[PDB]
Amino acid sequence: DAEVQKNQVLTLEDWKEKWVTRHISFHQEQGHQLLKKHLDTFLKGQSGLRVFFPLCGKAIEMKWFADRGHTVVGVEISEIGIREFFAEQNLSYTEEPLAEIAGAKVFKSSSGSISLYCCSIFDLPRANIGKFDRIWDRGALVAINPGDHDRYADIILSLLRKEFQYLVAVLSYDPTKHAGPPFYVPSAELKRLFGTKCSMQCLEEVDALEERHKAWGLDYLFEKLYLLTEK
Ligand SMILES: Nc1ncnc2c1ncn2[C@@H]1O[C@H](CSCC[C@H](N)C(=O)O)[C@@H](O)[C@H]1O
């Protein structure tokens, strides 16, 4: 069952077409409510953290971190989504080509609080973006093709400082009922991916079934939030 979606794929071009055609149902216009609940503690006592958002879309919470004085980096293959982030958050920005990745670009807020790399996360290591105190992962690990999970996890691990907090949101549902994204990523997979190098703790399990999931086929959907930290 954890293997049912093992061969499913969305490509980089499919994701870019979703943005062009406005198939962006993943986006949360009010921001993620579990992060909101856990944010203070996530940041508790710390100043000027470097925070990474994989597969960031136009995630409005990048502004939450930037407003609190933390440095934010995201990676997103869609230039449309990146430009929409800055428009929606009312921020000016520069654009620079990325010399190490053909065709790619980096978009930075005017005083540098937020830098969004327009490229694949699988190419991002060549952009020399350093390491992070915090990672917020929502619609990211669950968006990655299942076949790419090992590669994805090693990149996330390579981006962590020695001390870190890594919050990851997954969704539990019957994967024989729906072909992702968002893919089904159970606890056991999280543990396969990160548990030798991370301590884990489940923080939350919440009902996410919306009737919009009805015709999907789903009669259960729960969102789970995990906190990963140094072993
Ligand atoms: N390999 C990849 N590299 C970079 N972005 C990718 C990617 N695969 C998918 N994406 C982008 O990943 C996003 C997943 S949808 C979730 C967006 C955002 N994290 C949110 O919480 O709203 C899309 O914006 C899609 O274009």
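We number chain A the same way Swiss-Prot does; the residues here are 10-240, in that order.
Backbone N, Cα and C atoms are what each Cβ position is placed from, and that goes for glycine too.
Among the features that Swiss-Prot reports, S-adenosyl-L-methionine binding site is placed at 24-35, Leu64, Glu85, 129-130, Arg147. Around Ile130 (S-adenosyl-L-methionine binding site), the same-chain residues at least 6 positions away in sequence with a Cβ under 8 Å from its Cβ are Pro63, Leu64, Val84, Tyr161, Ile164.
Positions annotated as substrate binding site by Swiss-Prot: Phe35. Under the three-state DSSP scheme, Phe35 (substrate binding site) falls in the coil class.
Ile69 to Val appears in Swiss-Prot as a natural variant; the accompanying note says: In strain: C57BL/6J. Taking Cβ-Cβ distances under 8 Å and a sequence gap of 6 or more within the same chain, the neighbours of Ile69 (variant position) are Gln37, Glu38, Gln39, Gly40, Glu97, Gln98.
Among the binding-site residues listed (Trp24, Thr30, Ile33, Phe35, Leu64, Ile130), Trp24, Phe35, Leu64, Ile130 have a CB atom closer than 6 Å to some atom of ligand 1, in sequence order. If you measure from the Cα atom of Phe35 (substrate binding site) to that of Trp24 (S-adenosyl-L-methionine binding site), you get 12 Å.
Taking each Cβ in turn and tallying the other Cβ atoms within 10 Å, the top scorer among the binding-site residues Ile33, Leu64 is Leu64. Around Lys27 (S-adenosyl-L-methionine binding site), the same-chain residues six or more apart in sequence whose CB sits under 8 Å from its CB are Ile33, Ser87, listed in sequence order.
A sphere of 10 angstroms centred on the C-beta of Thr30 (S-adenosyl-L-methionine binding site) encloses 8 other C-beta atoms.
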